[PDB]
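Peer 1: Quick one: structure below, then a few questions.
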Amino acid sequence: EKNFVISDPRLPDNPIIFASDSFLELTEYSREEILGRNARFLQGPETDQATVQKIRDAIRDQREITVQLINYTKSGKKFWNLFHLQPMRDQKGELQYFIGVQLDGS
Ligand SMILES: Cc1cc2nc3c(=O)[nH]c(=O)nc-3n(C[C@H](O)[C@H](O)[C@H](O)COP(=O)(O)O)c2cc1C
């Protein structure tokens, strides 16, 4: 998993708290530009709203999902993101983070 971010769903709007070096390369953002923000900044005009709903539902249900959707780099370059979400639970079985892995399928 080279490109990924980890979010903290115990903080408001599930902000990114960690972004891998490859993710920065992929997306053209600096670490400072994106930590503390929700990963939906990757979306834009052509991102399929139905697929986003599929992600929203998986987050709500706290389950794994793999979808493919149009994302955008900082300059506004489109790419096909083969995206996999995974809930991560602590030692009490309580939701603790989400990991999001991106694969540029373009
Ligand atoms: C860890 C994590 C990684 C995510 N990575 C992406 C991503 O790479 N691309 C994307 O379009 N959305 C990604 N999302 C989803 C958005 O953050 C958001 O959950 C999605 O747009 C659905 O929720 P919303 O309707 O409130 O926008 C990620 C979410 C989480 C929690």
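Residue numbering for chain A follows Swiss-Prot, covering 388-493 in order.
The deposited model was determined using X-ray crystallography, 1.8 Å.
Just so it is clear, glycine is given a Cβ too, placed from its N, Cα and C backbone atoms.
So Swiss-Prot lists these for the protein:
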type	residues	note
MUTAGEN	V392 to T	Red-shifted emitted light fluorescence (502 nm) but normal absorption (maximum at 447 nm); when associated with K-489
BINDING	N425, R427, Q430, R443, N458, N468, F470, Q489	FMN 2 binding site
MUTAGEN	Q489 to K	Blue-shifted light absorption (maximum at 441 nm) and emitted fluorescence (487 nm). Red-shifted light emitted fluorescence (502 nm) but normal absorption (maximum at 447 nm); when associated with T-392
Peer 1: List, in sequence order, the same-chain residues at least six positions removed whose CB sits under 8 Å from that of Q489 (mutagenesis position)?
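Peer 2: Non-local contacts for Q489 (mutagenesis position): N390, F391, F410, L413, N458, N468, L469, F470.
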Peer 1: Since the record lists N425, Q430, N458, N468 as binding-site residues, which of them has the fewest other Cβ atoms within 10 Å of its Cβ?
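Peer 2: So among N425, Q430, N458, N468, the binding-site residues given, the one with the fewest Cβ atoms within 10 Å is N425.
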Peer 1: Can you give the largest Cα to Cα distance in Å, as a whole number, for the residues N425, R427, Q430, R443, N458, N468, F470, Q489 that bind FMN 2 in the record?
Peer 2: 17
Peer 1: Calculate the distance in Å between the alpha carbons (Cα) of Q430 (FMN 2 binding site) and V392 (mutagenesis position), and round it to a whole number.
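Peer 2: Cα-Cα distance, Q430 (FMN 2 binding site) to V392 (mutagenesis position): 15 Å.
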Peer 1: Using Cα coordinates, what distance in whole Å links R443 (FMN 2 binding site) and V392 (mutagenesis position)?
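Peer 2: Here the two Cα atoms are 16 Å apart.
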